[PDB]
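The structure appears below as structure tokens.
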Amino acid sequence: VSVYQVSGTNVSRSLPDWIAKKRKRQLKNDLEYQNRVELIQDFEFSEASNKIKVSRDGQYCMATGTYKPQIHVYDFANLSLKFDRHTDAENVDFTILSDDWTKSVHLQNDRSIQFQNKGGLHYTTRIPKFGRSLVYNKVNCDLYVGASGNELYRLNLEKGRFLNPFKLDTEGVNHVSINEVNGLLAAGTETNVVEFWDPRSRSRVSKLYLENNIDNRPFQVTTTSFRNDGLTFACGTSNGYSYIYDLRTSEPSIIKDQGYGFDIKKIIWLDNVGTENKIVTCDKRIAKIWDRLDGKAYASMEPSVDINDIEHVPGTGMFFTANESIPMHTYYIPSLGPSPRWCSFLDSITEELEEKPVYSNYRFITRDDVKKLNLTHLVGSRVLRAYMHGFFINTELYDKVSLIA
Amino acid sequence: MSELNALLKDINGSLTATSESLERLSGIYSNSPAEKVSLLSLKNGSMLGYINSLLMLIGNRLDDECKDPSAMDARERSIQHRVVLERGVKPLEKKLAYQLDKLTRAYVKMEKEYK
Amino acid sequence: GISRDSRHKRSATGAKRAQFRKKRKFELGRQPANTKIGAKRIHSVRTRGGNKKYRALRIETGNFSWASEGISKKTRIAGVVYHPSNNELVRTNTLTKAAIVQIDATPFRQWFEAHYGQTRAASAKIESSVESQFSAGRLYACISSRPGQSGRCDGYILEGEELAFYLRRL
Amino acid sequence: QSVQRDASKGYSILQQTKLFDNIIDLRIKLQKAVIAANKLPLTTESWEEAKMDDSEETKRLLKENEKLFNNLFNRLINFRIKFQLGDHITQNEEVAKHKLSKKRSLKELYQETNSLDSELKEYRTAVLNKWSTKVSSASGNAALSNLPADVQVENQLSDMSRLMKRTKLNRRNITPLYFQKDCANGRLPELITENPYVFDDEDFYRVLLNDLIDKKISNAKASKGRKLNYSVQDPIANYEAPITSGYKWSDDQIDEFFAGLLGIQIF
Amino acid sequence: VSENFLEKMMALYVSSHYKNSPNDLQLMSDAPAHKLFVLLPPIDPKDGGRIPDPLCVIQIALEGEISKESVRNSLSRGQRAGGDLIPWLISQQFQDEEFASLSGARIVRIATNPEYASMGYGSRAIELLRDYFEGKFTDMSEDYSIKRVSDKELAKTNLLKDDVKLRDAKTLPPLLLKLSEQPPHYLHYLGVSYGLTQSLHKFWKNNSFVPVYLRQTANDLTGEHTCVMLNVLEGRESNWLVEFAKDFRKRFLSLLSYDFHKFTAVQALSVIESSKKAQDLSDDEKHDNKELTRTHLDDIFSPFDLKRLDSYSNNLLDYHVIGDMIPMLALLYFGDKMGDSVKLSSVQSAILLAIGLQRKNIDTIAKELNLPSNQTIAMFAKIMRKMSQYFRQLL
């Protein structure tokens, strides 16, 4: 499958970007600068982005930056930066309440929640303990904020009052998500357990203990998401393993390994685009697209810089990935679906795109792990192939060896 | 240290390890009315015959006199049990694999509920 | 938006003072610089007067000084271990002054073999804990600079009762 | 009651796996002995030539080697007699108990191995034909009416000579001690790479280990807001309005799914 | 008890069908070829044997084993014998005698509880049903015929004294039988007859069925086209399905213009994929698609036509100039003559199929796919450009 990178940094991983701007004045002559194409103007923070989401209309895109902590709100219709508003601290999460960009909620890193209207900051409230994630249940008009403390704080926008918090067995909430069809509020705690809560009642419908046979190292859940069908569920472990649980049965349907040993920063259920049985997993370095039923990889988008967050424009092939670099990368996988409306002529110019192309297929093992697994004798064999400081191995062979150890 | 001395010692410890594991095996069996599946049982009975043939071949290899050095009798018996596992028992297990796994799955579920 | 004016606070008696005047430029503050481990990434800040302040948004190398031996070497910063003000800076691996980090010991190890010719002996003797850390491969160091002001992550290796107290806290 | 019967059979099936997996562990430990055994001297002269190197130490080890082997090959027979008895493979209860009670010499133990093999050989013919009938009828092959397993086993057994040659293959390339000397002296009549004297069951060994590994995998204070304040906050009051339609699924369906979340003779 | 259970079956059975007729009950009861299957939830031991409600009920009709002479003789007469729908239809359409001799079972009806529709129970039942005939539910533990009224009893009974009673419970077998207890009949294929709808076709396509026939004339009552889909169980010969699936695929591609122009582009495309999946079932390379030869290309397209093709790829032509060549190009690609060199996305395939085979105008496709006309033309030009490059390579 072909993956085209429309907007992004084109320099190598080793050479950092700020030099590119320094080189750029020296590279004005080169024809590539004139021919290089960017869809959205100024689609870049000064130093880095954190989280990027698209509005329900599909007309507006929103983002957050490192320094100064800014909030860009891009307008697709004008392919431009509609406005940038500063804040008092960095953003851990945000949700666009209204259909448009007009109304939003931000959980900053100072234990504060900020409500921003069109004009500017509307009201600020401070939760009792540090926040880590945020979700809005539209039906009940309740805002659920994960917290480092045991209490899962619940805030009601309609009545404008904190309500009684939901007490959780363990202390720590890395991520929260709500099933749209049902309303299950799955809280991902630091221990290998997800506490599923009925919103209408105040109860614990069940707790799900995740299990990883391959590794005995304890792990933390980092992301949870529900499919739009309403019955399937996802998880991401701190060891780099993503699960798909069918809620009715406790056992995992599939255990796919990204392979780089890096946490799973976000999971997107690609139901709308077409061929509904696709799930995207994102890591620090790589994001892979693989089928939910069979586990065979479809296509992978590897930028040369760390990925902070990824998001999918609904019903299209556009993939926005918030990175740790000045530009915010954009990815277009034509196979999945059509290009969005606002990029009408993106298809025509597909040839000039980079068309970036092993690494997503196999698992990556460091030198230390090789000694732990006593795979030293295979060093130099066709089984293990090298890249930076570790070797690649087939996932099955790794699971074969790790269980042996 | 003579090459034979190393081999005797290597055989000596390996045999000793074989004793401890067998004693554990006998104890677990003695712990084990539950009805025992005939085909899978024959698989175990067949294989214990195979290990028995291997040992008696080793005994022929330990024997200094070496009367029947090629060890046809021990070798023939190893064939006899080997064919049963590879050709007779194995195809039946695959055809019976689904129902066997289902029955085992039922028990582990019930044991979880009891726990 | 950030301000340092003391007018907004309550008086010592507890009265609620009225908003005296609008915010003035000579009493400003700027957003904090959450330095995190990674590729070096700094941007200048034009401050009052012609002076400039460097904001270390990202950094992965720093000069660290062995004070007992009085030497200094440039080393990579492995990760934050314990931070006295707030713990959640440890969880996100944020760098600020007084944060305790783990630094690669390889340059110090090479220098020590060079200077003392040992992996004369009495001088070569060093605290047991520091030798154990050298065996481990990472050294506990305290950052002395202010990454949010000077753009540097300079610091020094923990030794003696410093090391004892912080090891107890860990 | 029926569930209990299914559970008990499900229970019984498991130990057969565990018991088999243990026997695999027995074979794995013995693998080193078999490899060392194939390397041993093949003739009396080589054995004598082997012993002279360390006569006293070799004599000690040879005495120890005899004792542990005899104790082992005693122990295996006792377990085998018990196993064939408990599984009803052997029907003569009194004879089996007598055999366990009495100690046995090497020749007597050799004799018992033949008796145990013969008892198993009859059992195989009954069981294999029994299950082959069950599976074929279940598959509809009876309705169709691929050889029966018992007949299949004999056909391969009738082809002993090919099974004869497979083992003689020296895949490991093991060279017995003083093998060259015996060859030069014409002490190895069978030879006068496929070596008759070397036994190689690595292919069968590798299949078993692969089977074991796969099975495992398949199984596998109020200040700063630190205290919560519930008093109404005017600026955020009525910040948004609820949807009256409610969740997509009906309230009844939602309730049922939550209850099940994460778990005449009619029958 | 049986009456109580029977009603529950009919409730589920009747609920799916729009307007059921009473006669089918007699068909269910008397017809020897018919067997009834019921999917039941896990039984709680605490219920004391209370009958559980049926979640899914499957009625299968055994079919086939027709003598070749009967097939030939009756085919020559054009007379259809009662029963054995699928063997008779497939034989008539393909003029193959061997298939009629094969044994199969037709899934006459499948019904699931409407409130629990789409929950995946439907796919479970077919999965279990498929495994049953393959032979996986073999008995693990080491008779169900009922004695018929004897002629002697009939002769000894007087009309006035005759004691008409329900049969004694001990004689009757159990109402529900575990799959292991009763052996399955040997079968080669499982068949389904239904009106083509996207939800249904996706459900069957997921259950490994293959399309072999589609009726040209839409059903008057429903407006849908009847489709026959077949599946081959493991351990049975599969070549005949592959030959049928290919030949049906060729019928569909040309037939799309006449009467299936009403079908949506996506729906028509999916039918092609399901048929192609049959080819994937055949691991053998004996029957494979043939690459177009240089001589074959020259016969189809003249040198001026190829030059006309290339200029459009270079954008030196108007679209209308290449209007004539789109159907032949569509036939060659979807016939797989072009080979691995040219592959297209789902959207592009839907676009080419519409202009090429449906013969729909470009604007009509733009509306059906909810794309602007400009993008549709732009995507189409890319398809042509790939095609022009391949012809250059072959030349």
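Going by Swiss-Prot, the residues shown for chain E are 529-670, 676-928, listed in order.
Per the header of the entry, the method used was electron microscopy, 3.7 Å.
Every residue, even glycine, has its Cβ placed from backbone N, Cα and C.
Over in Swiss-Prot, the protein carries these features:
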| type | residues | note |
| --- | --- | --- |
| MUTAGEN | E:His545 to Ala | Total loss of 18S rRNA acetylation and tRNA acetylation |
| MUTAGEN | E:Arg637 to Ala | Total loss of 18S rRNA acetylation and tRNA acetylation |
| BINDING | E:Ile638, E:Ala639, E:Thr640, E:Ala645, E:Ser646, E:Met647, E:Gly648, E:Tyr649, E:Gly650, E:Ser651, E:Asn739 | acetyl-CoA binding site |
Once the chains shown are all counted, how many other Cβ atoms turn up within 10 Å of the Cβ of E:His545 (mutagenesis position)? 11
To the nearest whole angstrom, state the Cα distance for the pair E:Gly648 (acetyl-CoA binding site) and E:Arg637 (mutagenesis position). 17
Rounded inter-Cα distance in Å - E:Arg637 (mutagenesis position), E:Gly650 (acetyl-CoA binding site): 12
Who sits close to E:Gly650 (acetyl-CoA binding site): which same-chain residues at least 6 apart have their Cβ under 8 Å from its Cβ? E:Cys584, E:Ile638, E:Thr640, E:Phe736
If you pair up every Cα among E:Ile638, E:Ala639, E:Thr640, E:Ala645, E:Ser646, E:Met647, E:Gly648, E:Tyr649, E:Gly650, E:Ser651, E:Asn739, the residues annotated as binding acetyl-CoA, what's the maximum separation in angstrom, rounded to an integer? 17
How would DSSP class E:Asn739 (acetyl-CoA binding site) in three states? helix
Distance [Cα-Cα, Å, rounded] between E:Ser646 (acetyl-CoA binding site) and E:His545 (mutagenesis position): 17
What residues, ordered by sequence, lie under 8 A Cβ-to-Cβ from E:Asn739 (acetyl-CoA binding site) and sit at least six positions away in the same chain? E:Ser651
Counting other C-beta atoms within 10 angstroms, the emptiest spot among the binding-site residues E:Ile638, E:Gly648 is E:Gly648
Whose Cβ, among the recorded positions E:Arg637, E:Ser646, has more other Cβ atoms within 10 Å than any of the rest? E:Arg637
Local backbone state of E:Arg637 (mutagenesis position), from DSSP in three classes: strand
DSSP says E:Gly650 (acetyl-CoA binding site), in three-state terms, is helix
Counting every protein chain present, what is the number of Cβ atoms, excluding its own, within 10 Å of the Cβ of E:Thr640 (acetyl-CoA binding site)? 23
